[PDB]
Amino acid sequence: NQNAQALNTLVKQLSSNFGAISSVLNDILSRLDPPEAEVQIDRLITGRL
Amino acid sequence: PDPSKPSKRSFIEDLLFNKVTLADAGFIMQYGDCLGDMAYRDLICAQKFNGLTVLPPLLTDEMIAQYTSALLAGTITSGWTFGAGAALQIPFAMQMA
Amino acid sequence: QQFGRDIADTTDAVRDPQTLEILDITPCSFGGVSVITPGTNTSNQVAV
Amino acid sequence: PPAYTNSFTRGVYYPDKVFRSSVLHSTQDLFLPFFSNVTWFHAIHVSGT
């Protein structure tokens, strides 16, 4: 049960915003320009790491 | 192990598996060969939507059961002699003595 | 119902706007490679 | 005066069109509280006294 709960929590954490405009990289790229989105992408990567 | 059953699984393991809440909607053919006493949906590929691969264990349950049966048979027949060297047959009634 | 979800928080069931049908979603491989190599002194053949 | 009465469990609706099965889902949205007190109105044909 603990292993399953940890795996499930790790899976749902992928959808965490971490203070960004959106939790999906594709949405960020489409709505927002790449160069300014670099900070948001870096923050999301840091949170996931 | 029961010689008649195709799978060499002891009665205790069968009861342990049975004591968990299972489902009756359909046919009980295999219903979980590795799960820890439950019956679930499709294999890890069903749950792997982000590449969360689950590497199969090196040792299979059949091998673990064979090891347990061999150790139990050695204990009944060879007693503790096989663990300290070559197996030495001896009646069980004389082992408890 | 139009869209579907799953415990993985990823779309699983969808509805085709053209015709009323249900199409499931599942990945094929996602990729994973292992290499088996014996002792290089004897031979260098490898298995994928 | 207003007549208060127990509010039955009726009044639930799907938050969205998402499909789920055999999974409990939490949702924080404007819903009807269960077993809440509700005021029931009255209807009469003769009045004026």
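Using Swiss-Prot numbers, chain D covers 25-73, in order.
From the backbone N, Cα and C atoms, a Cβ is placed for every residue, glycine too.
What Swiss-Prot says about this protein:
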VARIANT   D:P26 to S  In strain: Gamma/P.1
VARIANT   D:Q52 to H  In strain: Omicron/EG.5.1
VARIANT   D:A67 to V  In strain: Eta/B.1.525, Omicron/BA.1
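Known features from Swiss-Prot, placed on the structure.
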| residue | record | Cβ contacts under 8 Å, 6 or more apart |
| --- | --- | --- |
| D:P26 | variant position | D:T63 |
| D:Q52 | variant position | none |
| D:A67 | variant position | none |
